[PDB]
Amino acid sequence: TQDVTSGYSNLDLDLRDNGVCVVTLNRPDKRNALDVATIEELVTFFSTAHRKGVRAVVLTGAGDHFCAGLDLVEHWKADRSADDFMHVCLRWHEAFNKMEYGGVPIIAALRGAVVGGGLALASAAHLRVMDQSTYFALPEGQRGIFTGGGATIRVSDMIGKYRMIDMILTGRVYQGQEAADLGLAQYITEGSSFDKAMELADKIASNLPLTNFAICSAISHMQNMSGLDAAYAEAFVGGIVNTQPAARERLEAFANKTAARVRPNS
Amino acid sequence: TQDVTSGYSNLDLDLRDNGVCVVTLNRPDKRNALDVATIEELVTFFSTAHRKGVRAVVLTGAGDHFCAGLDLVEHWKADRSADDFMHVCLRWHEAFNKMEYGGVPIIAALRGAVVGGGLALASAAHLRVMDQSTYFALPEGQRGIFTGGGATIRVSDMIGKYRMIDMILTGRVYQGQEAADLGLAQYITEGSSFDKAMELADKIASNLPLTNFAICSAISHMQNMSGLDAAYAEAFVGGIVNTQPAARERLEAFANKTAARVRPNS
Amino acid sequence: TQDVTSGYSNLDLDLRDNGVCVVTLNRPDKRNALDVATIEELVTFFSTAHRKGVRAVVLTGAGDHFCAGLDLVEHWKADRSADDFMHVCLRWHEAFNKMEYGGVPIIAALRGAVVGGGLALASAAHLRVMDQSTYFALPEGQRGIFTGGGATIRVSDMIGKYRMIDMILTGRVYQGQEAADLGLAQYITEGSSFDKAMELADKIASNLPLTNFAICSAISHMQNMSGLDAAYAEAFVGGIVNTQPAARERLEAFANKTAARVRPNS
Amino acid sequence: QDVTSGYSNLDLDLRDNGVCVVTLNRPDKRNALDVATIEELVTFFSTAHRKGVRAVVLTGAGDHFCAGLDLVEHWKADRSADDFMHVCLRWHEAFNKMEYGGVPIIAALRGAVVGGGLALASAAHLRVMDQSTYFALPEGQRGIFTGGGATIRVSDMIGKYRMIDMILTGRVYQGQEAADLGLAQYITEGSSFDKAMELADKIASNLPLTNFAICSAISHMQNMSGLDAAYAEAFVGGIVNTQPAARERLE
Amino acid sequence: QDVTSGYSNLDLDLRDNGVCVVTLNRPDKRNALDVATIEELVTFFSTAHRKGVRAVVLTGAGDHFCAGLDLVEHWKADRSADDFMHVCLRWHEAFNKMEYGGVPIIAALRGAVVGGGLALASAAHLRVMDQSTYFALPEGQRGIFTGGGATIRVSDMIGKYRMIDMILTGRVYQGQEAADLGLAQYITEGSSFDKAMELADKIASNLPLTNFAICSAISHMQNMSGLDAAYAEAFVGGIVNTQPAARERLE
Amino acid sequence: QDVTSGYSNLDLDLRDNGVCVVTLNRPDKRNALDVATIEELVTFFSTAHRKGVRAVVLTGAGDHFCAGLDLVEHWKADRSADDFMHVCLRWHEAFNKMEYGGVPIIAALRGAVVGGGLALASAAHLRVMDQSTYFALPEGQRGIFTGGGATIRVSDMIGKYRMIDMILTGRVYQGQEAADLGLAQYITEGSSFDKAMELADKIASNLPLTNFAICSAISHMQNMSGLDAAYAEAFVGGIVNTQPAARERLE
Ligand SMILES: CS/C=C/C(=O)SCCNC(=O)CCNC(=O)[C@H](O)C(C)(C)COP(=O)(O)OP(=O)(O)OC[C@H]1O[C@@H](n2cnc3c(N)ncnc32)[C@H](O)[C@@H]1OP(=O)(O)O
Ligand SMILES: CS/C=C/C(=O)SCCNC(=O)CCNC(=O)[C@H](O)C(C)(C)COP(=O)(O)OP(=O)(O)OC[C@H]1O[C@@H](n2cnc3c(N)ncnc32)[C@H](O)[C@@H]1OP(=O)(O)O
Ligand SMILES: CS/C=C/C(=O)SCCNC(=O)CCNC(=O)[C@H](O)C(C)(C)COP(=O)(O)OP(=O)(O)OC[C@H]1O[C@@H](n2cnc3c(N)ncnc32)[C@H](O)[C@@H]1OP(=O)(O)O
Ligand SMILES: CS/C=C/C(=O)SCCNC(=O)CCNC(=O)[C@H](O)C(C)(C)COP(=O)(O)OP(=O)(O)OC[C@H]1O[C@@H](n2cnc3c(N)ncnc32)[C@H](O)[C@@H]1OP(=O)(O)O
Ligand SMILES: CS/C=C/C(=O)SCCNC(=O)CCNC(=O)[C@H](O)C(C)(C)COP(=O)(O)OP(=O)(O)OC[C@H]1O[C@@H](n2cnc3c(N)ncnc32)[C@H](O)[C@@H]1OP(=O)(O)O
Ligand SMILES: CS/C=C/C(=O)SCCNC(=O)CCNC(=O)[C@H](O)C(C)(C)COP(=O)(O)OP(=O)(O)OC[C@H]1O[C@@H](n2cnc3c(N)ncnc32)[C@H](O)[C@@H]1OP(=O)(O)O
């Protein structure tokens, strides 16, 4: 009742009765820049969310901008050595890898700037919902530096290796329907991206926990290997998930016609 | 004259004089659901199609719907153990991997529902032709289960890892021009997808057998490795294919101007 | 002052004062077909461009067509053995791999035909700028042969494995906005693709050399491995690039508000 | 007859506990592997698991396990590069079905295990050699690059650089030195066939699924980054270790 | 207390030079690894680097290093396939943090290093065995497929085919033969604990960053094509070899 | 002069059968590898195949093969992390051209084969050691992480965990123990140079293409999943095994 949401500071957490937890970056006056303290909180939260029973996460940023990326001021002031910063990057990965492979569905509800490490963070979620104020960029080059948080991997998977290279090499900005179509977000709304993210999250939370776990962890792992080896692994995932007792009621519903068929959109 | 098309039951096969074989899933009253028997026939057919001389395959489903996926009723009734079903999934892979890496051009002529394992099957073909009635989905989650047939691999290659995840996580349906543009099918027609698939197949069958074999097997293998190692392999594929005696007539046609040049579309 | 641009023949080279070097395929009467001599010049140029101080490359073709691909006449006449041609393909890779992983930003300014090995060459650049006369194809099958220059890898990364297969299997041609949207080029202009490429190149040359080097070499390498291992490598790239002394002035500019913020497009 | 009939170049003997002895049977040609024999290996190893075979003891009739690819057939066929590339894919189909098929294969070696014969031996999970057994890739000296995935499997057995040494120089290994190198896990002073049968009978008394996973998943996981193989392994362990037959054995 | 308190199944002793002795402490159950012990290993190895631990000497209390996965707990829990798949992921979390965590781990082995116990030992960078130490994956005979990534790490240690042999037959290795096979880099006639401490003290006197790279980057690079690992290595070398502390040592 | 001139730190001797002796020639500095020497290795190994070199015997002038990276130059240059990362990429360019270049390289070792010197030796296909030869990665003790892809190649030669042991502890190997470990395929009681020449002359008498494939494809296939390497191998076999020169040899 407070076990999941207590003890944090840079993050604000709200656990709903159906197991959907709203995780809000809460440093709006700094445009939710990710400093080392905030990254450690993300590591802590995503390291235990699955075992804590969280069914889905709606990730958002307080204020008008999702996330401005690496806290550039903390970085500049720290005057870090290469090894000091390499270690900081490894902490980002511990958090973001836990998000991607952890097994808990994450839906990012975007607004305003989703830039640099902020796009890296949005990319670590399974689904992204953008609104009319949302824009994307990897402006790192302007600051004289490289990106991080696995953006070189995830954004390449989202929009194509060559478009990812274009974004960081030129600082090109994308927004609106063009951004959605490019692959920066699966959903675009005329209204509240938060409300749309909550709708998706609630539906996800009503599905089977094991099935969601597999979807949210196995697919990313299988992209990392040869498709011929991935197929063998997929068969074992299917073996466990498809024979689970909890799905028999749904299988029976299909056989007795009480369950809905798959129809084209209206 | 009957060697290629005899001995089957769930599949109907029609071998045309130019070596194009039409393979039709033939359980329309069950919406061509893939039960274990049907999968074994696909294993048998694609395991020997290249050596039998088949030049191209037009894969289609009898009735109004291409394929409804895993036979859910057989699955539910069998009340399978995890290992029993893992083994069933391996049979699906034997068939679908033979389709993808086998070297025989496969063009799927889609109509209606292309869902779950049915999309997995369509994804195992090189080319997909959709019509105005065609719609796509990975509704597995609704049934409480995971997908199979390598859909996590192939559909991710077709539309992007994150869109593949979106489809199975949310049950999102795609159709029409939007589906084509997303990458679910390379061709969309206002008319008969079968006639369009046959047109593509006939043109393919008129090209060189070795060249088609390489195109239909080597490209998928090269995506499975580092691009630096793939390049070395590509050079050996090019070495064998590009120096084949059968292509010299075409090379000569280009040199003497009797062959057509590459021009923009009209 | 002539060290970078002297000693070539099939290539014309022009080094601008800001370190941008214009590399022009110069066999317009042969539509810039890539024969073995031209490939060796590309090997020589891209093998040393980074150490020579070249900041960006604008790659283009003299005449109305970017590049017609493999010199088919030289190939036909040579009546090569499989090993002879496999060796020729390895020379293409030495050049194109040096382009992709070499660390020097390359922007291709396309016009007319970008076909077969010509698309392979355009694909080896980081950015592609197309104009209204530009069209793309992998017509190799028509000539009875396979593609090369890593097109099976790079074009698959650009437009999707299945669209790459479609292009070579059917000889399908793409042009205009449709080509740009498919992923064949990140930029499309109503005017001069060369002028647009120069604008991009000049901006790129004004960024930090180490940062550009990382962007132009590390991202391609990281796509070749599992994302979990790639993340560790990304942290070391970030460690070196993000703590470089040359970027502190830019970081300071952001902290004191003298640097521009990231805003949506107008 | 369902398991043993249908082969001309292979001799099969199915034992009552499910161990099937598969004997290469062209002793007059030292069991050289021609396209027809390769196709029989494709057929046998594609169906053995589903036909109920619990383990296979693979041996060569005569004093020599296998003299390699049939060079007489190769020379007579005068194959083009593409014709031979296709022949190589058939060799891989047979050997891949052996390695990833899930049916434990124990090779009982004797005499020459050379060229494609070493590729065949390497496709088994276990190898038992005797005091007459020797290994080599002699074809390199005559301009041939060994096929059957020997470059893949022998590198895993003895190390990439020792594999390069064998094909580049034709170096021969035998006796205890070969066993210690990694060419065979078992070396006997007596019958390699009898030792292989001892191993096969014990393996056949274990659970079908457990042997299936051991004989297919490990090879697949070795092709992956260890960080992704870990995840796949959890699902393999999840299915194998909670099977009812295993619980009974714990009890 | 910041480093040593917080564990029930592990006994910890932090030495003044930063070497931390981590002792598996359920001697009465031969240090069988139950879910609770695995979670403690996850916690310790997730934080050791940031807590300042310079090297770890891992040992088992009693005469036996580790008897493997706790089969008593497994049998009693009567786990479903998904329940056990989740347990396996926890084992991987602990062992992956050990292998890629960047803190040098030296295992001081004694007696039985079996099943999941061999998986644990393999997760260390270095292993020191004594004259009583033996290695085996006996669980296969009772229908169990070894977890903890043993199929991954033991294949790197002794070769894929020797690893397949161990799990398929339950074959036991000990003494000099085991060391030569690759099961342990060091074998002693005396105390394996004292030899491990000697190794750990020397390692602890080296630079933190250099040890960190050695103990995380090599495993990551082995998961890549050598052509891409080369590029990553250049950046590792770039950071490690230009550190101020290293320059001082050159001088 | 086309093959042998153009180098200052290397001494070259092209024999009539195409074997080229490449001698590291800074004996006064124990052949330490400075940036200039590395660039010469890049040049030689980038062109050897196309210049017609049939095989290379690589040795170090003096009693020691190679003392490693030139630490004097490193200390004086006071390199930044990016400066040194770039130096590392040059080392990889040279060693990658050696490993995948397709020209057989046989290293004749003597004395110290240490640090970057072991990385260089590992870049050859074959290594011949004598009774004075020893191997070590001593730089780790002074805070340096070995470059030149030693973590990649030495892991393939002796196993990832033995490679980690060498860099983490500075452990030295020599004599028969080093050969058995996998540091060298050949050990001689006499001249390692003469034994390397014997090997090189035999290799040079084989077909150019066959040696080219052996010396480039095997390393590339080891970077792939075995299931995809199989397919690539079929095309390598298709081209190599149907060459006219090979047919003649069969006949
Ligand atoms: C693991 S490697 C990762 C590499 C990276 O991620 S590099 C980071 C790339 N990101 C950027 O370049 C985005 C920088 N920020 C902006 O462009 C703007 O602040 C945005 C468009 C996000 C919002 O514009 P606004 O006009 O609404 O706000 P600003 O006036 O620019 O900033 C408001 C406050 O947020 C702070 N802030 C705004 N991004 C800040 C920030 N990334 N850091 C550290 N303080 C920030 C900014 O400094 C200021 O602090 P303060 O009032 O105390 O001086
Ligand atoms: C390797 S892991 C793979 C995982 C999967 O692939 S999971 C499968 C996901 N697929 C689905 O959820 C699609 C289920 N089917 C439907 O939604 C509809 O049947 C569709 C849209 C395909 C067609 O709708 P229709 O209204 O035209 O037909 P239905 O009335 O729903 O079904 C007609 C007959 O086909 C049967 N059928 C229709 N899909 C059937 C089916 N997937 N199985 C087994 N009988 C089926 C359905 O049960 C019924 O049988 P019968 O008249 O004897 O009771
Ligand atoms: C590593 S594996 C790689 C595999 C490949 O890359 S296969 C190559 C696939 N490319 C093609 O099939 C394109 C062939 N060329 C054309 O289709 C046209 O020439 C294009 C559309 C580029 C231009 O059409 P044009 O009507 O403007 O020119 P043409 O009259 O067709 O050709 C003009 C000159 O360029 C020559 N040329 C035009 N492509 C030539 C060419 N690819 N070779 C060798 N001479 C050429 C053509 O032969 C002729 O030479 P010449 O006047 O001395 O006879
Ligand atoms: C996937 S790429 C792989 C490439 C390769 O494997 S190339 C081949 C590699 N193998 C060899 O080079 C082994 C060559 N043969 C031998 O070493 C001997 O035959 C061995 C040691 C196995 C047995 O010696 P024997 O003195 O007991 O018998 P031979 O007199 O040498 O051979 C007896 C018969 O077997 C035949 N044979 C013996 N290897 C034959 C063969 N690889 N082919 C095709 N007929 C053969 C040989 O031709 C002869 O046929 P015939 O009675 O009609 O004259
Ligand atoms: C990631 S998948 C991995 C799969 C596995 O690892 S499966 C297990 C593999 N390991 C084994 O099969 C080793 C089995 N045990 C032994 O071989 C012996 O216990 C050894 C040689 C280690 C020590 O022999 P001892 O004669 O000195 O002691 P035991 O009398 O055999 O065992 C003493 C106590 O430890 C317990 N124990 C001893 N292994 C126990 C155990 N793996 N679990 C759970 N209680 C155990 C054993 O049950 C008993 O508990 P208790 O006093 O309550 O009866
Ligand atoms: C890709 S990252 C790789 C990292 C590394 O490789 S770091 C270096 C690893 N190698 C070593 O630590 C070996 C250090 N040297 C030795 O062990 C000895 O020199 C050996 C055993 C090779 C020969 O001993 P000697 O007693 O016969 O000769 P020395 O008196 O030790 O050295 C003779 C000359 O070679 C020089 N030298 C000897 N290694 C030199 C060197 N690695 N650099 C730069 N000058 C050197 C040494 O400085 C000296 O120069 P000088 O006459 O001007 O004083």
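Heads up, chain D uses Swiss-Prot numbers, so what you see runs 3-253.
Any Cβ shown, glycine's included, is placed from N, Cα and C.
Positions annotated as 3-(methylsulfanyl)acryloyl-CoA binding site by Swiss-Prot, on the basis of experimental evidence: D:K31, D:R32, D:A69, D:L71, D:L73, D:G118, D:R144, D:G149. Here the residue is the original one, while Swiss-Prot reports the published mutagenesis D:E141 to A with the comment Abolishes catalytic activity. According to Swiss-Prot, the active site, proton acceptor annotation covers D:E141.
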Return one of helix, strand or coil for D:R144 (3-(methylsulfanyl)acryloyl-CoA binding site), based on DSSP. helix
Sequence gap of 6 or more, Cβ distance under 8 Å: name the residues on the same chain that satisfy this around D:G118 (3-(methylsulfanyl)acryloyl-CoA binding site), in order along the sequence. D:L35, D:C68, D:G70, D:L71, D:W93, D:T148, D:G149, D:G150, D:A152
Around the Cβ of D:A69 (3-(methylsulfanyl)acryloyl-CoA binding site), other Cβ atoms within 10 Å, all chains included, total 24
Around D:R144 (3-(methylsulfanyl)acryloyl-CoA binding site), how many other CB atoms lie within 10 A of its CB? 16
Using a 10 Å radius around its CB, how many other CB atoms surround D:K31 (3-(methylsulfanyl)acryloyl-CoA binding site)? 16
Ten-angstrom check, please: count other Cβ atoms within 10 Å of the Cβ of D:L71 (3-(methylsulfanyl)acryloyl-CoA binding site), all chains counted. 29
Cβ neighbour count within 10 Å of D:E141 (mutagenesis position): 25
I'm trying to understand the geometry here, so how far is the Cα atom of D:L73 (3-(methylsulfanyl)acryloyl-CoA binding site) from the Cα atom of D:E141 (mutagenesis position), in Å to the nearest whole number? 10
Give the three-state DSSP assignment (helix, strand or coil) for D:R32 (3-(methylsulfanyl)acryloyl-CoA binding site). coil
Sorting the binding-site residues D:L71, D:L73, D:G118, D:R144, D:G149 by sequence and keeping only those with a Cβ under 6 Å from ligand 4 gives D:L71, D:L73, D:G118, D:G149
Consider each pair of residues in D:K31, D:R32, D:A69, D:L71, D:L73, D:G118, D:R144, D:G149, all listed by the record as binding 3-(methylsulfanyl)acryloyl-CoA, and report the largest Cα separation in Å as a whole number. 19
What same-chain residues, at least 6 away in sequence, bring their CB to under 8 Å of the CB of D:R32 (3-(methylsulfanyl)acryloyl-CoA binding site)? D:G62, D:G64, D:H66, D:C68, D:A69, D:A114
Of D:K31, D:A69, D:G118, the binding-site residues whose C-beta sits under 8 angstroms from some chain F C-beta are none
DSSP secondary structure for D:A69 (3-(methylsulfanyl)acryloyl-CoA binding site), reduced to helix/strand/coil, please. coil
Around the Cβ of D:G149 (3-(methylsulfanyl)acryloyl-CoA binding site), other Cβ atoms within 10 Å, all chains included, total 30
In whole Å, how far is D:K31 (3-(methylsulfanyl)acryloyl-CoA binding site) from D:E141 (mutagenesis position) when you measure between their Cα atoms? 17
Other C-beta atoms within 10 angstroms of the C-beta of D:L73 (3-(methylsulfanyl)acryloyl-CoA binding site) total 17
